[PDB]
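Asks: A single structure is presented below for examination.
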Amino acid sequence: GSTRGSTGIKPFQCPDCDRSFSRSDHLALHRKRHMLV
Ligand SMILES: [Zn+2]
C-alpha cells in the first residue's frame, strides 16, 4: 500500500510495497517475489 511512500510500519518494511515485517528475514522472503516475479 502506501503509508510513507514505501516505509510505513515496522523497522523492516517492503520498500517496494510499503509492507511491514518485524524480521528482516521475513522482509527478504516476501521480496523474493521482487526478484524476477
Ligand atoms: Zn513488496
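Residue numbering: from 1, along the chain as shown.
Note: Cβ is positioned from N, Cα and C throughout, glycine not excepted.
Below are the features listed in Swiss-Prot for this protein:
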| type | residues | note |
| --- | --- | --- |
| MUTAGEN | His34 to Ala, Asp, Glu, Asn, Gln or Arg (Swiss-Prot position 341) | Little change in DNA-binding ability |
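Buried or exposed, and what's around them? Tell me for each listed feature.
Replies: Secondary structure at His34 (mutagenesis position), as computed by DSSP, is helix.
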Asks: Measure the Cβ-based neighbour count of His34 (mutagenesis position), defined as the other Cβ atoms within 10 Å of its Cβ.
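Replies: If we count other Cβ atoms within 10 Å of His34 (mutagenesis position), we arrive at 12.
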